[PDB]
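Right, one structure below, let's go through it.
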Amino acid sequence: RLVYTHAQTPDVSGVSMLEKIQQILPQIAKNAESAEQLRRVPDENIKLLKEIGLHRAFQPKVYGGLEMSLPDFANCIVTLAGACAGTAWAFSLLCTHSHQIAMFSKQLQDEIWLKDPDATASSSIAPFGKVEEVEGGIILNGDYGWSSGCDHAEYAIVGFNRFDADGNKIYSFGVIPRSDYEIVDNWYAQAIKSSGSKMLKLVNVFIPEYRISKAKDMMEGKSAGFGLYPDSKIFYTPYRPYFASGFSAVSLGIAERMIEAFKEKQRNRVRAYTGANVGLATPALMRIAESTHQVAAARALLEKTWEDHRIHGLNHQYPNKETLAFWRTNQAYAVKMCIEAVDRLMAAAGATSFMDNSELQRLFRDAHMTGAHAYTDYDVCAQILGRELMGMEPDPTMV
Amino acid sequence: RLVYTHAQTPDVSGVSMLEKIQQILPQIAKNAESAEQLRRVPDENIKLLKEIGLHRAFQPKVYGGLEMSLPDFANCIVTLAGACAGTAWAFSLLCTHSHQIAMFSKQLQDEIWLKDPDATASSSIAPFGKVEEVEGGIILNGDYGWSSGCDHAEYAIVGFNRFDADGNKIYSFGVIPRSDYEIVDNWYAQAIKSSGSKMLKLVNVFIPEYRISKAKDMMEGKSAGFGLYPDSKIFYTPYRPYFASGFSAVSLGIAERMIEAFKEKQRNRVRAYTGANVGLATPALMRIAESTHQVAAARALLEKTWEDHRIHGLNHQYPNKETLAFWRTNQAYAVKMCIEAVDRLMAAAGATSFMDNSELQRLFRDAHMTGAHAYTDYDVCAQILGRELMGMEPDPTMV
Amino acid sequence: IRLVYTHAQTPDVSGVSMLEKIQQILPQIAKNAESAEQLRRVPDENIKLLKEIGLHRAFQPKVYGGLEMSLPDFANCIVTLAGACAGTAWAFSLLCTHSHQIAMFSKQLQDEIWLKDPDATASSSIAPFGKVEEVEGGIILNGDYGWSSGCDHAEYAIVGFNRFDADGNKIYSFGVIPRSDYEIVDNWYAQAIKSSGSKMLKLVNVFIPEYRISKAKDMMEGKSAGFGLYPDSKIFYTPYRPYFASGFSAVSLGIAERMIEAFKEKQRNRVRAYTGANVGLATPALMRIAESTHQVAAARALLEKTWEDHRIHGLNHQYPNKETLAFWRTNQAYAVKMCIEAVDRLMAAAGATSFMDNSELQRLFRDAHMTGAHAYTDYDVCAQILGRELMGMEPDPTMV
Amino acid sequence: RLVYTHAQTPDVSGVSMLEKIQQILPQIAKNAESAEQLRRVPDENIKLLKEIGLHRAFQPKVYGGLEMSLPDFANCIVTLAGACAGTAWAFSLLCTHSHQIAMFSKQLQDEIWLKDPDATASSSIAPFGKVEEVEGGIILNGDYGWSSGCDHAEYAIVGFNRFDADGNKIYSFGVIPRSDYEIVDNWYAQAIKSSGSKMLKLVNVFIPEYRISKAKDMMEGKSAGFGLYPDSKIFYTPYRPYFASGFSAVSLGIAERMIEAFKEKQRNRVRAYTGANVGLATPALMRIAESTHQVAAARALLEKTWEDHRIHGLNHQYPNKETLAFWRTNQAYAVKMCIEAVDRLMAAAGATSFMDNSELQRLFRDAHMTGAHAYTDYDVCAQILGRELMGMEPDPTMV
Ligand SMILES: Cc1cc2nc3c(=O)[nH]c(=O)nc-3n(C[C@H](O)[C@H](O)[C@H](O)COP(=O)(O)O)c2cc1C
Ligand SMILES: Cc1cc2nc3c(=O)[nH]c(=O)nc-3n(C[C@H](O)[C@H](O)[C@H](O)COP(=O)(O)O)c2cc1C
Ligand SMILES: Cc1cc2nc3c(=O)[nH]c(=O)nc-3n(C[C@H](O)[C@H](O)[C@H](O)COP(=O)(O)O)c2cc1C
Ligand SMILES: Cc1cc2nc3c(=O)[nH]c(=O)nc-3n(C[C@H](O)[C@H](O)[C@H](O)COP(=O)(O)O)c2cc1C
Ligand SMILES: O=C(O)Cc1ccc(O)cc1
Ligand SMILES: O=C(O)Cc1ccc(O)cc1
Ligand SMILES: O=C(O)Cc1ccc(O)cc1
Ligand SMILES: O=C(O)Cc1ccc(O)cc1
């Protein structure tokens, strides 16, 4: 039988990653409140998550990685996000960066993983840095904001534009060691506080050529790492869909948790003004139902999309323009549905739910943040899909 | 690769029912306009559909039926509804009634199908009839409204309440021959006109006991026909989810067609007042995108739900309270999503689209009708699900 | 003097107001509604009744026997009227508001129309689809001019066309032509507002002399031939278009207010077909009735406020600045969209019976949606117009 | 000319209260950030607001009060809420309580205002207290949560149920001096932080009969203070619509501020990923337009409702069942519209807007809180109005 309201535990003889997550979930849940005040992921959480081996989800097998399918991974992040969104958000990023790093040169991957098999990277991908072309690579300078999980990473993946005979942008990623940049703690946010999305400061950072890859090359199987793992079901695929798969995952985790949290707290609810046992009133029942349907629909779309990713990777098939536009955008629609489902419950949660001692308030804030990421912006995504559906050339104004 | 915007054609040797539908679809599409003025399904349409054998979708194999899975069937209805909603709606009903008839006695099924293998039933299920208990069965009297496809059926499935010693209702279905009732043509509607949902008039109609089955018995595998087909993947299951699977299917077909129809007509769209070509303006693009996502999400939910039905039928497993509530209600949420997707396009279609010579106007009206059926009413469904999710007893006020 | 949230407040001017006069004839209009829909135009009886109370002279100058009604008072008459028959109200509103434009043309044209026949009106077709040849003394116009609501009952038509510049910039212009100059082609087969008789006008080598041509911009800015004619008027010193197009939203509000009443009437006794439970007062239905009531009351409040703003401007002979003009242009479109939401919310809970030809709900639903299909009520366009103005951007010539 | 986007400044000789608010508004705006960390209204804010005399809005003239009309008052609160919602919310309550106090006995009013003309009350109205009937009054015990502005008030209006020969509830209000209760600082909320809605602790508090009034009596012009001020345009009216007029007022102020704040911050907005200057893109323009229309409509409804209040008060006319239901509920619809308007802008504000250093984030949170008050709950209000519109008896489960 299928499950509409959450992830189905894969019945494979042994313990699946999802079951392993499920066991440590209560611990993650209890750190949530102190995680929020810490403004970064508690060490205990990283320890637990690394212990079960989730960070090796998309690490090549040759280094001791698992090469988990996208669906299985995403479902781990969804479940995790229910306990602490920020932990799930940051840890998802640390995980999915490994998938990108697998498309860089064998030389870089050896450098990261032979040395330390448990090493991970955080990122700052918006190309704000100033790049001087020196020989053997580049010198990069700039303030690189929003690096989720940066405190727990050994490296950072940093985005920049190089240029051209013609002066056209070459969007590129460099991988730099923790020693090359300062973490500037300016992370004071109103949602997903525990993600520790601090800024990375780069001062005359040299990046050699072998630690630089073109974004387009990693979208199209033309990067230095292409072909390294010919038995892999996950590396013959564009980097970005995996890169950014976690946001919507987190959004779904939060929304599914919201429905549970709301149900728990509603049962016993009494009207301040009249003194009525009011938890099972029709309006509240109908809200619970609709939000349940809305996120179930969101889940079905995501599950279908993830399946589409999986099938493509299996066949080493790169997506065509149309499926790529769907992969790029479906997650944003999912995020928008989830936020609707959360808001519908929050609107009926009452004043008590806005107190610091109510989990609902945290879920609400975290849910909204998931739709604030540049990748989950639906105005942008509606335009990207719309243009593709009408056979128009892409608008370079957005990506 | 997966398809977000429509049904995936099943990869089989020879040709699948969906491919057979796809071949005759242009013919069905061209009759659509005269079908709407006919206020019933054109003979040609029934002929074509019976020729490919779709009416034998849920007929037992022993009578030459196909015993199609629910997903495969539902997808045929979706595709069909794109060409002529009314035809798909009525024909879906004729089909799914066979699934119920398979749960009646072997004696009744032999009576219907050994005589005529291509025989079907229309229905009128709301228990408005007055029932006198005679011996050997009942005498039924009353006006039985809304019998979609009644003109093309050899029988009718008719709903009525019998009474229990105490005085509680026994909701029952009787199967009566075309000769026992008069079709009263009062079908003048504003949507799904081609379904020919005329009224059936019953005057002192005797129904013998073997042609009567309890609704609850056919929900729970306790009817006279239970066990007849021990190799069947579709008969060991409640009757009602199949019975009413077509409405949402039709709703999805319409909405997917709406997106295509709107896209076609938008390209060349010119502003009356200013004279600009305006078909690719951002607002329209974003609408096309959003409605595409909305119905894709609607499809994903339906596909998942249909899969759930299929798996249950395979294992001869009757659903528990929870899954049953989801099966009962997911379709209603799907219908609601589709209508939103249609409305979003219609709101931007302009006055032209409201002319009799525009298909959009037909799709809009037909779409809205799909949410007007008592089974797709979402207020009712929100309550049914909500109550179940909170572990409340069902409200007998609705079903 | 308590306020009314759910409909128009009847003005207590001593004696009888136009709204009361509408209210008296409303049951008659309501009963013709069904045959009006099959007629695909306004029944003669309806025009007769409405002209008898004198509503068509709402915006006719007083010198010709006109009333010069304020915009609020007029709009409210159309709202009330739309409850009984949307198509009648839609078409008749247009016949009325055209007189307001005609008052900005030359004294010569107005004399020509109204001294001859004081009860004469114009229908219109304003989208500039015609081909114009500049002859001397005027123009020769050719083309098929679609969608002329109430064209069967009009003595004239107001017809839109582009003339051209030294540099070939468009000069959007309106010509007023007599019924004898054009053929009404009956291609009006629509799925909403059927009774408006929005047939097409066919123009074959129609000569329009200069004095029967006015620039749109001139009538927006108080620079047309008729400017200054009526110095005591509280309604003619104002842009033509806001009055021109005031009726669409009015009709949309009338429909939505009627929908709430119609739904309430039909809901009380509603039984579940399946269970036989007396279900008219169930919480979901009650909450829908409430929300749609609030939504259209909000829509009304916006419209009433906007109409008041129009009235005050006209009183002071003050032309609106860019900002208020953008609000006047667009508020009605938001009102229309709210009303359609309010209707849809009720229709979604109305059940299958409400989609039968013998149910008024179905007519209200269709007519409601049509009101949001007019090029002037398109909200995507309006959102852009307002948005651009709010951010201090130049207007987008792609829309208007 | 009318104003759609804010309050019209009344043209009078001298300076209107709204102009006086407008002059001090920049000061209130600058304290907003430290007000939020203070978790109560800064002394400077109370000082400024009391200096202009706003607290005397609804104080009877005989004590030096202004007896402002509801519209004029409400508009001051709307404007004020734009600078600091919590300040406006708490100060509105201090103001509107005076209006209730005007319906108590002359004896109580003399006691409060002859002594201190600038004295105000905060409140806690939900009847959670345990009441012992002693002679001469009652002894009240209990924890009385959520008293906005309690730190700045000289008194508290406290709600409780007494009983009746037949055991019916008699909902009553008592006015108690600051010395009779302890302010327990448990106010740690996620919105409207600066309102200082701490809890009042009542231990064996004696309330004499003359400081107790029946709620129903103050709804119906039957309380001890009725008739005291026969020239008053505001006191011959139910207490509650004034009592609770400020919530929606605050909600509107926040939403109008949001539009301005969003406009300011959008102009210069660049896409992180593409470097495009993107502040004037169509989707953002359309959002600004729609949110502008939505709150304008919300304003129009409120202004109309306030007008209706004013007219009634002038004529000393108590509202009938129907208008009362509208007065009770319109404000809840207004709040719901405003929250939609804010959410639509927040959804397009991007990640930067969720940082602690962005005002948008404060406006969002504050907006949502305004719809969390028991009085602004729309599910409750939809039910109240719906029942009245259908001529049903009120549901005692809600009020
Ligand atoms: C920001 C905020 C401030 C409030 N201030 C007061 C107050 O000053 N006096 C009062 O009686 N209630 C106040 N209320 C509480 C409400 O009156 C009501 O008791 C509360 O919303 C209980 O509803 P709930 O617990 O179901 O959410 C306030 C509520 C919130 C949202
Ligand atoms: C019910 C209906 C009646 C109309 N009546 C008129 C009319 O009388 N005169 C006119 O110029 N336009 C009329 N219009 C047409 C619009 O002005 C406009 O030209 C039309 O909406 C073109 O928009 P479209 O192409 O997008 O649909 C009417 C439109 C509809 C919805
Ligand atoms: C287009 C249309 C076709 C229908 N066809 C049938 C039918 O074939 N058999 C049946 O029992 N009910 C049919 N129904 C009626 C419903 O089962 C149900 O009795 C009806 O929706 C009553 O709900 P209402 O009167 O409250 O709207 C149909 C309804 C509509 C919308
Ligand atoms: C909670 C949160 C965490 C983020 N973490 C990262 C990150 O780890 N790496 C990164 O490149 N961008 C991260 N982003 C920033 C986005 O990629 C993007 O640069 C940002 O949304 C800029 O959009 P805006 O300023 O227009 O809102 C994060 C954004 C948010 C909402
Ligand atoms: O690739 C993107 O545009 C979204 C993204 C941003 C940061 C990140 O770490 C992964 C994906
Ligand atoms: O079973 C139901 O309640 C819905 C339904 C109605 C008619 C029909 O033919 C099939 C299903
Ligand atoms: O002026 C407009 O653009 C709208 C309009 C169209 C036809 C009409 O008769 C009046 C106004
Ligand atoms: O009267 C109410 O029910 C709402 C309200 C609550 C507290 C308050 O201070 C004023 C009004």
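Residue numbering in chain C adheres to Swiss-Prot, whereby the residues present occupy positions 23-422 in order.
Note that Cβ sites are derived from N, Cα and C of the backbone, with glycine treated the same way.
Annotated FMN binding site per Swiss-Prot: C:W112, C:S146, C:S147, C:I148, C:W169, C:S170, C:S171, C:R292, C:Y296, C:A374, C:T375, C:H396, C:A397, in sequence order. In the three-state DSSP scheme, C:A397 (FMN binding site) is classed as coil.
Taken from Swiss-Prot, the feature substrate binding site applies to C:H120, C:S146, C:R263, C:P264, C:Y265, C:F266, C:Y296. A sphere of 10 angstroms centred on the C-beta of C:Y296 (FMN binding site) encloses 17 other C-beta atoms.
Among the mutagenesis entries in Swiss-Prot is C:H120 to K, noted as: 170-fold higher rate constant for hydrogen peroxide elimination. Listed in sequence order, the residues of the same chain lying 6 or more apart from C:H120 (mutagenesis position) and placing their CB within less than 8 Å of its CB are C:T143, C:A144, C:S145, C:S146, C:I180, C:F266.
Here Swiss-Prot describes C:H120 to D or N as a published mutagenesis experiment; the accompanying note says: Loss of hydroxylation activity. 7 to 10-fold higher rate constant for hydrogen peroxide elimination.
When Cβ atoms from all protein chains are considered, those within 10 Å of C:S146 (mutagenesis position) total 26, not counting its own. Mapped onto three states, the DSSP output places C:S146 (mutagenesis position) in strand. Here Swiss-Prot describes C:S146 to C as a published mutagenesis experiment; the accompanying note says: Decrease in rate constant for hydroxylation by 45-fold and decreased enzymatic efficiency at pH greater than 9.
Quoted from Swiss-Prot, the note on mutagenesis experiment C:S146 to A is: Decrease in rate constant for hydroxylation by 6-fold.
For C:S171 to T, Swiss-Prot lists a mutagenesis experiment annotated as follows: Increase in rate constant for hydrogen peroxide elimination by 8-fold. Non-local contacts of C:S171 (mutagenesis position) by the CB criterion (under 8 A, 6+ apart in sequence, same chain) comprise C:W112, C:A113, C:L116, C:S145, C:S146, C:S218, C:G219, C:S220.
Where Swiss-Prot documents C:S171 to A as a mutagenesis experiment, the accompanying text is: Failure to form reaction intermediate; when associated with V-396. Decrease in rate constant for the formation of intermediate by 11-fold. Increase in rate constant for hydrogen peroxide elimination by 1400-fold.
A mutagenesis experiment is reported in Swiss-Prot for this position, C:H396 to R, and the note states: Reduced binding with flavin. Lower rate constant. Denatured above pH 10. Cβ neighbours within 10 Å of C:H396 (mutagenesis position), excluding its own Cβ and spanning all shown chains: 21.
In Swiss-Prot, the entry for mutagenesis C:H396 to K states: Reduced binding with flavin. Lower rate constant. Denatured above pH 10. The structure shown retains the original residue.
Record note (Swiss-Prot), mutagenesis C:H396 to A: Decrease in rate constant for the formation of the reaction intermediate by 100-fold. Denatured above pH 10. The unchanged residue is displayed.
Among the mutagenesis experiments that Swiss-Prot reports, C:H396 to V is described with the note: Failure to form reaction intermediate; when associated with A-171. Decrease in rate constant for the formation of the reaction intermediate by 300-fold. Denatured above pH 10.
According to Swiss-Prot, the mutagenesis experiment C:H396 to N carries the annotation: Decrease in rate constant for the formation of the reaction intermediate by 30-fold. Denatured above pH 10.
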If you measure C:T375 (FMN binding site) to C:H396 (mutagenesis position) at Cα, how many Å is it? 29
Determine, to the nearest whole angstrom, how far the Cα atom of C:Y265 (substrate binding site) is from the Cα atom of C:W169 (FMN binding site). 19
For C:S171 (mutagenesis position), name the DSSP secondary structure in the helix/strand/coil scheme. coil
So of all those recorded positions, C:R263, C:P264, C:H396, which one's Cα sits nearest to C:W169 (FMN binding site)? C:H396
If one measures from the C-alpha of C:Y296 (FMN binding site) to the C-alpha of C:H396 (mutagenesis position), what distance in angstrom results, rounded to a whole number? 40
Would you mind checking how many other C-beta atoms are within 10 angstroms of the C-beta on C:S147 (FMN binding site)? 25
Can you tell which of C:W112, C:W169, C:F266 has the most other C-beta atoms within 10 Å, given these are the binding-site residues? C:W112
Cα-Cα, C:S147 (FMN binding site) versus C:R263 (substrate binding site), nearest Å, comes out at 14
Which whole-number value in Å describes the distance between the Cα atoms of C:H396 (mutagenesis position) and C:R263 (substrate binding site)? 15
How many other Cβ atoms are found within 10 Å of the Cβ atom of C:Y265 (substrate binding site), counting all protein chains shown? 26
Tell me, by DSSP, whether C:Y296 (FMN binding site) is helix, strand or coil? coil
Greatest Cα separation in angstrom, residues C:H120, C:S146, C:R263, C:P264, C:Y265, C:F266, C:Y296 binding substrate per the record, works out to 52
In sequence order, what residues of the same chain, 6+ apart, have a Cβ less than 8 Å from the Cβ of C:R263 (substrate binding site)? C:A238, C:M241, C:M242, C:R351
